[PDB]
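Presented below is the structure to which this report refers.
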Amino acid sequence: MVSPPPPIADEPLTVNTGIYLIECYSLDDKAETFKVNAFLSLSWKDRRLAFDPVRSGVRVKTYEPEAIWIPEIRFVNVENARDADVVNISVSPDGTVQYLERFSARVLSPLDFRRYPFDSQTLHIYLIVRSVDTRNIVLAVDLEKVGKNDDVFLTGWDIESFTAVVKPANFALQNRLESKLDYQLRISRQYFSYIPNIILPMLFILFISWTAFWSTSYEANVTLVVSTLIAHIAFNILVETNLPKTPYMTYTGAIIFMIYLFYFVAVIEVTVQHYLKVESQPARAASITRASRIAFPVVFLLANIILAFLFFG
Amino acid sequence: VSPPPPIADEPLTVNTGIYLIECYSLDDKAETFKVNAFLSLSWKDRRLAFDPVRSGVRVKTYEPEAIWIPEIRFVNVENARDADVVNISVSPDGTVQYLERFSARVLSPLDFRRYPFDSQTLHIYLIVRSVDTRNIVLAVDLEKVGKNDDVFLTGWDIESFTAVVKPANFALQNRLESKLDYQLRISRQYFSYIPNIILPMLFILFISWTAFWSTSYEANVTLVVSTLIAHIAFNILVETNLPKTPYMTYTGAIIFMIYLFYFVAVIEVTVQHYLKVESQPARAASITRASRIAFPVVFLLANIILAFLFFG
Amino acid sequence: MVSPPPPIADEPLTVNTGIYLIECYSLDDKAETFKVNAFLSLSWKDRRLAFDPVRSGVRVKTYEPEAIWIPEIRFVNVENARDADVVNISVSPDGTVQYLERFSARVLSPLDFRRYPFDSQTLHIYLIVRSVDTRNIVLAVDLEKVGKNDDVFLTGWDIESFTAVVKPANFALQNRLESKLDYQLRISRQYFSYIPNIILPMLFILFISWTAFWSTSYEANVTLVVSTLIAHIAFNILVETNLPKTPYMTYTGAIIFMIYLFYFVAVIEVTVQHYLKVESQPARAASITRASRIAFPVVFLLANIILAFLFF
Amino acid sequence: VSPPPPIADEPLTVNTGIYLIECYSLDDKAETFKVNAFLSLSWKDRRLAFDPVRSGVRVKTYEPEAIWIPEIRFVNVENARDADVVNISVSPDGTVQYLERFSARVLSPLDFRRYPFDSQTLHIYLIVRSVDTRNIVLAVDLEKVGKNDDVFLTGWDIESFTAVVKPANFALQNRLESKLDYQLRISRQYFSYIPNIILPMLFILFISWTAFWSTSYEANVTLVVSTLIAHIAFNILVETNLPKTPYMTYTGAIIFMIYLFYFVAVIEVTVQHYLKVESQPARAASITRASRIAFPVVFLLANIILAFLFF
Amino acid sequence: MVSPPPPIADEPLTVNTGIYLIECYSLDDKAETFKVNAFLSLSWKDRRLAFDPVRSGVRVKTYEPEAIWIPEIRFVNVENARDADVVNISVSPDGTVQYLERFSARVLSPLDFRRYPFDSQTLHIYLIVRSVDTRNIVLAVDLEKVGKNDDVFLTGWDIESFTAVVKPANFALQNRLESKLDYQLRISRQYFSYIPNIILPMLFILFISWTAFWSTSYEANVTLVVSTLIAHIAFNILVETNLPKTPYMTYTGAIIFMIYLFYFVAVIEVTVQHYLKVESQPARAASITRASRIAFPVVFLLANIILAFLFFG
Ligand SMILES: CCCCCCCCCCCCCCO[C@@H]1O[C@H](CO)[C@@H](O[C@H]2O[C@H](CO)[C@@H](O)[C@H](O)[C@H]2O)[C@H](O)[C@H]1O
Ligand SMILES: O=C([O-])C(=O)[O-]
Ligand SMILES: O=C([O-])C(=O)[O-]
Ligand SMILES: O=C([O-])C(=O)[O-]
Ligand SMILES: O=C([O-])C(=O)[O-]
Ligand SMILES: O=C([O-])C(=O)[O-]
Ligand SMILES: O=C([O-])C(=O)[O-]
Ligand SMILES: O=C([O-])C(=O)[O-]
Ligand SMILES: O=C([O-])C(=O)[O-]
Ligand SMILES: O=C([O-])C(=O)[O-]
Ligand SMILES: O=C([O-])C(=O)[O-]
Ligand SMILES: O=C([O-])C(=O)[O-]
Ligand SMILES: O=C([O-])C(=O)[O-]
Ligand SMILES: O=C([O-])C(=O)[O-]
Ligand SMILES: O=C([O-])C(=O)[O-]
């Protein structure tokens, strides 16, 4: 019973799979991984294990994994092989097997940071099986064996759905045939905390720098504008250490970067206004400084609209 | 290796209890803790029954592979528990005493709203899945449930460890599951936050307020801006030690409120120097005179209002 | 066999234990744990294994662990079950067993930080054994099997002693009998590095702030006193991240918090002197500023003395 | 459980290939990466040979304990690989096809000179040690060598995965070792460094240069020293994410060079106020007038020279 | 066999050892540990296994580890027991065993930080075997089995030599006998990076603080001197979090501490110069400040030499 069940015809062996999530947890943005704890259910027909109900008298016979051949099912993206404990194995009279295990794996599914922290992610778990010489194996989904618990909580995220792509992608690698199945976790980030923790404070320190437009004092203007620039770096650093380095540009990264210009420009202005006022044309100096108090906030709200437009529209 | 047959119409009851030996590594960001305990399991398998007077031994000892043992799992654990079986014992009627020593890492979500004044109820869930030949049902044996007196969770006070006796039995995938809820109850020891965070965070606020006794703009800007920065160091320090909640923490509210008092104190500092640059010190020093009262009052006012919303 | 030696007497089985430290390392203050590598020696009498020296011809017989019953000795405070390798097992003719393993476990021993970093700590390793139904087990110490190597070094600490408490504390849990033994490592922290790294620089930034008392310039005084405040926050945080959050107050914790007052008050003085001097009574202004230059250092040394007294 | 004999005097050739499934966790300070791949091994043991027509099965399936398998190790890995044997199959003539799926953590040093413009070659080394009864020799079967199309190394671009075909055979402790070299070729993705490090690092420098259009010492010192501090924050931030090299990184040169400009800009600032305090503003504002030019020019000059030496 | 080979004399069993380094890596200064991957070679003669080459037909007999008795060789300083996989076992007709394993251990060897980062270290790997009652076991070194690969690289360090001290120190612990062997890895730290990353930037901030000696402006001098103090704290902290806490005084620790004094005195001077200048005695004030411009750098170069002298060596 070690080998695989023989086909009484010309046809491939269909394994029926399902995943029911018990724990979902440890989503790690920098590593782009998350940890999962679930039931795996497997079902297939090995007729060699078939038996007579009345002769045997038991409605169903129970086997150990070493007793019967079980197909080799792998996750494609996992750091290592999953840690699994076999819950139960059952054979129905005709040779239909019902396998149930409980596994803990660490899944590696890449993420999209463009709209961070407003982004939504689709996490992927890929099931795979390699066909043998004596026969070909093909995966399939049994939908009542697919679901998630109601206690499932991914900290800092909202779980929309866990569903499977029912048609497996069959393909050829190194002369054997592989059947790949895709289970998808769909989650949206909880953005609330980012607002009081990062976004608002980052605005306040910016607005504060603008009070330098109501001052003709260079010492106090420089001190003001430079000190708030520094604080904006602390936030820049804080944000960037908590994210992976993307080949592309994050929304927050844009905003954070745009704000770098407004500080640079405001230094020029502060510098210009003091250059005129030292050269005795405060006529222009206070005229520019008068325009600043308006243009600066307008071009901000302007830019932010354009940015938010490019990203979310 | 097959489960005990009913001589009746009835399900199998496994009697569980948990006794805490070590409790430790409560991690706020991860929302996990580590635990070391005895697991006690007890059930009747009549197939193992024997005569007390004939056999002469009060109790018989088996190894785990010898006899059928029910599969009991924790629902919320990072992985399967690491356990060493302490003892197995059979008494004449077929009653088994199973005792193991396990260490697991439990994932129990936390409530951060009152931080760091909060209290938490940690949950350990035991579960068992029913078989085809029979249904298994968990139940609590209370003298097998407790905790050691050396049990200490650092930075926490342990109120109680108790079990909810009625298992919640339900249906998952055509089988039956019996789930039990063991509860650890703890309150956060908040003392250290006072000298470490809450107090220093006030001083810098108060220091920021002496700018109301100054008419000097360079020295007021320096004053108010420097205390702002240190308040960021504290804002950052606090939030890195906490997970990101969909909701608003008490300390988080306070820290955020305090951001406003810095913003307005900046407005005043700027206003006062604008009037006084334009030669109307009449209003300028009048405002600056009024702030010295309003700020501490509007502070104490809000703090009272906040503390009400959170703790009342 | 898989059963414990029968007493021919009314007597308990006494197991003779000792620990000899090979490696000691990774003392972690925040977690309150240390890692240890040692020999465990176990010795007890099982008569079933007894034999005649001259008939059998070997002074001593050697067994593999699966052959004979060995008592289950556990550590009470450890993150997980110890990782151990059996070095040797030997039976002497009368039925005396000599068991030796080499283990590495991670022990969880709580610490007292009140005198930090001038404190001394006693770490506890607890050995335990649970009695079975056919017989009771009791621990005892063989003092020649207890020691530590001379290369044993605990980084950043000085090791005073490794000794065992000889009378086991026996007690009852779940109808069985538990025998608990206590091994004590005694260490004193090496405080030297804290002096150039933390304590001294922290005084300097304080003293530096005090030169504002020889200055009448507010613009430069605020900058001075506020800038040194910030550095004191850096040192406050640097210290606090390396310690667990205690329900009580540390020596270093007191000093650092005490110093926060001197910064707050110095701001008041600095502010007062400038409010007076703007109101044209430099008589008062420069009088206070002259008096602070004395009071501040004296009330410091006063406090430090008072603090050091309470703490020691 | 003994190695196949030699029907002539000849070494045993094991045919190896690695096919990347997951590549991930590239760590610059440790100089490691983690890998998930198939290992394919193939060799001929005639003791296992059988007749295609008489025996009737195209192929026979074994468990690992039945037959002798050569011991193949990786030279650079933190520990032994975690491996699961996928399949073992024997063809009539005695040729074995061995397949496992392993996860290892590889230790390959990196070259940081052009950081973050650098490209790296990661090395996986396979090795086998000869026995007393026979010599074993590695060889590459190229259709068993590849990578999945979903394979992604975060923050890097993967150019190629290829193998060096001639094993370097040599003598260690009286036996013979056949070592094979698999090369992962990757280029760093530098884009993020631009808004996150390089640009802000320039702004704070340029801002410090506005002190040349100001005659105020109080506000100039405040300016120039405060912008210096931010450059330390960036100097520290950069160097903590890199291992300590005996040589000089590009970014390291740039960051170090910029330390000079702050020192000189301080000297200029001090001089200008020393002249202006000693009352020859003729020179003071002349120097300060030249600074507004020299500084940006000697910078752009040096930066070109730096990029030249490095590229 | 669970028992050791019998003496044909009154003499001990000599196990012949060697270590050949494959990988050396993860030197951790704070923990004082490093990781190693090497071959272990063991050779000893157990005559119970002797055989006739022609009768048995094998030139050499190959055994599995459970088949034959192997001595228990342990490492003294390792966090846990080594993780070892056995490469080969071979018996020659006379009963001479050749054992070869490949192990990866994490060795704990304490360090000397006094000359940091100019320091050189000797790392120690200690092998040990405990003697039994029926016989005494004794370690010895076979030098052709001892070496290291030419690819062995310890990051941030230069490896001088890998050699073994051949005479084992045999001694008595708990009524049995221990034979201990000492393998010595000799390394010197690569100090280059420390220069542009710490030492130079740390000198610049000090020198910048000295320009306050060419200024009579107190507001601008206090800002200058105090702000550079802060930067030096960052460098002190950065350096110290990267080192273990020594009971003794490090070279870098000395310099960093000494420099705290030059910052303290420069504040005194800066305070004095403005106290005199406030009291209308510029005669002395600018006189001191004229001397500081000399004394400060000289008392520095003077001190640095005395320090560098005391440390080396
Ligand atoms: C008021 C303001 C004054 C002070 C401002 C605050 C300054 C604080 C700046 C320092 C923040 C921390 C930066 C250093 O991060 C480092 O992160 C590295 C990990 O990525 C670690 O690397 C180092 O440690 C290894 C093991 O000990 C060594 O072998 C490496 O050589 C070493 O580089 C170091 O242990 C660790 O120190
Ligand atoms: O083999 C795997 O990848 C798994 O399922 O963990
Ligand atoms: O095989 C089974 O059903 C089991 O593990 O109980
Ligand atoms: O401070 C100044 O010189 C000013 O008012 O521009
Ligand atoms: O056998 C066990 O310990 C179980 O119930 O999982
Ligand atoms: O199987 C589990 O998850 C457990 O209970 O340890
Ligand atoms: O938690 C589990 O079920 C496991 O990993 O075996
Ligand atoms: O000090 C002030 O108020 C100023 O800057 O004009
Ligand atoms: O049997 C023992 O000594 C144990 O508990 O590992
Ligand atoms: O389980 C334990 O405590 C042990 O044996 O270390
Ligand atoms: O010099 C003094 O004593 C003063 O200012 O009062
Ligand atoms: O010998 C083996 O099975 C191997 O390649 O590790
Ligand atoms: O031991 C090894 O090198 C491996 O992981 O294959
Ligand atoms: O102000 C200027 O343009 C100058 O100094 O030449
Ligand atoms: O420059 C100053 O601030 C002074 O001398 O008063």
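To match Swiss-Prot, the residue numbers of chain B are left as they are there, and the shown ones run 47-358.
Cβ from N, Cα, C; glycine included.
B:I244 (mutagenesis position) falls within a helix when secondary structure is assigned with DSSP. In Swiss-Prot, the entry for mutagenesis B:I244 to Y states: Marked gain of function, with a ten-fold shift of the proton dose-response curve towards lower concentrations. The structure shown retains the original residue.
Under the DSSP three-state reduction, B:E264 (mutagenesis position) is assigned to helix. Quoted from Swiss-Prot, the note on mutagenesis experiment B:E264 to A is: Decreases cation selectivity. Decreases the binding affinity of TEA and TBA. Nearly abolishes block by Cd(2+).
Within its own chain, B:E264 (mutagenesis position) has no residue 6 or more apart in sequence whose C-beta sits under 8 angstroms from its own. Looking at Swiss-Prot, the entry for mutagenesis of B:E264 to Q or D says: Decreases binding affinity of TBA.
Quoted from Swiss-Prot, the note on mutagenesis experiment B:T268 to A is: Increases the binding affinity of TBA. Weakens block by Cd(2+). In this view, B:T268 (mutagenesis position) is surrounded by 25 other Cβ atoms within 10 Å of its Cβ, with every protein chain counted.
According to Swiss-Prot, the experimentally introduced change B:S272 to A is described as follows: Increases the binding affinity of TBA. B:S272 (mutagenesis position) carries a helical DSSP state (H, G or I). The Cβ of B:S272 (mutagenesis position) has 22 neighbouring Cβ atoms from other residues within 10 Å, across all protein chains displayed.
Within 10 Å of the C-beta of B:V284 (mutagenesis position) we count 21 further C-beta atoms, all protein chains included. In Swiss-Prot, a mutagenesis experiment is listed as B:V284 to M, annotated with the note Displays an increased sensitivity to propofol but not to desflurane.
Swiss-Prot documents B:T297 to A as a published mutagenesis change and attaches the note Marked gain of function, with a ten-fold shift of the proton dose-response curve towards lower concentrations. Also shows slower apparent rate constants for activation and deactivation. Displays an increased sensitivity to propofol but a decreased sensitivity to desflurane. In the three-state DSSP scheme, B:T297 (mutagenesis position) falls into the helix class. The number of other CB atoms found within 10 A of the CB of B:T297 (mutagenesis position), across every protein chain shown, is 24.
Using a cut-off of under 8 A between C-beta atoms, the mutagenesis positions B:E264, B:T268, B:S272, B:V284 that neighbour chain A are B:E264, B:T268, B:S272. Every protein chain shown contributes to the tally, and the Cβ of B:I244 (mutagenesis position) ends up with 15 other Cβ atoms within 10 Å. A distance of 18 Å separates the Cα atom of B:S272 (mutagenesis position) from that of B:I244 (mutagenesis position). B:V284 (mutagenesis position) and B:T268 (mutagenesis position) are 25 Å apart (CA-CA, integer value). Applying an under-8 Å Cβ distance to chain C, the mutagenesis positions B:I244, B:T268, B:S272, B:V284 reduce to B:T268, B:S272. For B:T297 (mutagenesis position) paired with B:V284 (mutagenesis position), the C-alpha to C-alpha distance reads 9 Å.
Between the CA atoms of B:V284 (mutagenesis position) and B:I244 (mutagenesis position) there is a gap of 10 Å. B:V284 (mutagenesis position) falls within a helix when secondary structure is assigned with DSSP.
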